[PDB]
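Written out below as structure tokens is the structure these notes cover.
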Amino acid sequence: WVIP
Amino acid sequence: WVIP
Amino acid sequence: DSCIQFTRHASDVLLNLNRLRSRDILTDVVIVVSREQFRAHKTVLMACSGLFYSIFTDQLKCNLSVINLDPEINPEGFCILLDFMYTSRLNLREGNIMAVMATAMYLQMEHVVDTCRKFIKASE
Amino acid sequence: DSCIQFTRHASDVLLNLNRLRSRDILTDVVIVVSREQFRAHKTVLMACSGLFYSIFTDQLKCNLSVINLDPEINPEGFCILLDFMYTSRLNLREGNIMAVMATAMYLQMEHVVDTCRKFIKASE
Ligand SMILES: O=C1Cc2cc(Nc3nc(Cl)ncc3F)ccc2N1
Ligand SMILES: O=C1Cc2cc(Nc3nc(Cl)ncc3F)ccc2N1
Ligand SMILES: [Cl-]
Ligand SMILES: [Cl-]
């Protein structure tokens, strides 16, 4: 999961 | 396009 | 094999499937979550959720155009997860995390259940 | 928004859609390319091809379960492109590049037409  |  | 691969293909496919959903093109099921209704594509639901995969591989249920979820399921939680299915983006907030995690457990969306568990653990 | 994003989601969705195709689950159209038949999901075809997007948004054609392609289309070229739609991988070879490029022009798959043009230019 990432900060888009 | 890339070499997978 | 000796194939070449277009990096953005999967993301571009998903973006187009979400555009079809927006535009109500070839949607083939209504998911009912108490008083709310959500239109979607069975194949996208099956590709994202272990519960929908089991439902639409059943020889009788595969033919239904309406699926009613358990009355305990929160419509906002379902909406957030449906948007995630079609976009890869999850609108996880302090005010919705419990409903989102409960919905993802029911729908059998293991990566979502995983990030919810991690975000909850961090606040404890 | 303040969403989080699961990097592998789109790729995992596409992998599952290809598993449904393998297993002939919820396929809803047959594409006929002379003597050959290919089963697929209309939504995946529309998401990848400008021609299929136009076909299945037409109020009459959206309801057809069989689509016959132009007799000039090469079945192997179509097969290679259908596999690309469901996997992001293109089996481009000296022996098939002309048929693949012609098929991608007909199907309106601009990124494929682009890599074919580049590979042809490099050999000239
Ligand atoms: O957490 C999750 C997400 C999820 C999706 C699927 N989907 C499919 N699985 C297979 Cl093997 N082939 C085709 C599919 F559409 C099954 C189980 C689960 N569990
Ligand atoms: O080279 C290409 C690939 C391609 C795919 C599509 N697909 C869709 N386009 C839109 Cl805007 N919304 C939903 C779709 F399924 C249209 C045109 C083209 N041309
Ligand atoms: Cl997930
Ligand atoms: Cl393309």
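Note that chain C carries Swiss-Prot numbering, so the residues on display, from first to last, are 6-129.
Positions of Cβ are set from backbone N, Cα and C atoms, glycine also.
As written in Swiss-Prot, here are the features:
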type	residues	note
MUTAGEN	C:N21 to K	Abolishes interaction with NCOR2 and HDAC2, no effect on interaction with CTBP1 and transcriptional autoinhibition; when associated with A-116 and 376-Q--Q-379
DOMAIN	C:32-99	domain 'BTB'
MUTAGEN	C:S59 to A	Abolished ubiquitination by the SCF(FBXL17) complex
MUTAGEN	C:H116 to A	Abolishes interaction with NCOR2 and HDAC2, no effect on interaction with CTBP1 and transcriptional autoinhibition; when associated with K-21 and 376-Q--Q-379
> Over all shown protein chains, what is the count of other CB atoms within 10 A of the CB belonging to C:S59 (mutagenesis position)?
Replying inline: 12
> Which of these mutagenesis positions (C:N21, C:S59, C:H116) have a C-beta closer than 6 Å to some atom of ligand 3?
Replying inline: C:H116
>> Less than 6 Å between Cβ and the nearest atom of ligand 2 is the rule; apply it to the mutagenesis positions C:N21, C:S59, C:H116.
In response: C:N21
>> Using the alpha carbons only, what distance in Å do you get between C:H116 (mutagenesis position) and C:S59 (mutagenesis position) once rounded?
In response: 18
>> Can you break down the domain 'BTB' (C:32-99) into helix, strand and coil residue counts using DSSP?
In response: 31 helix, 15 strand, 22 coil
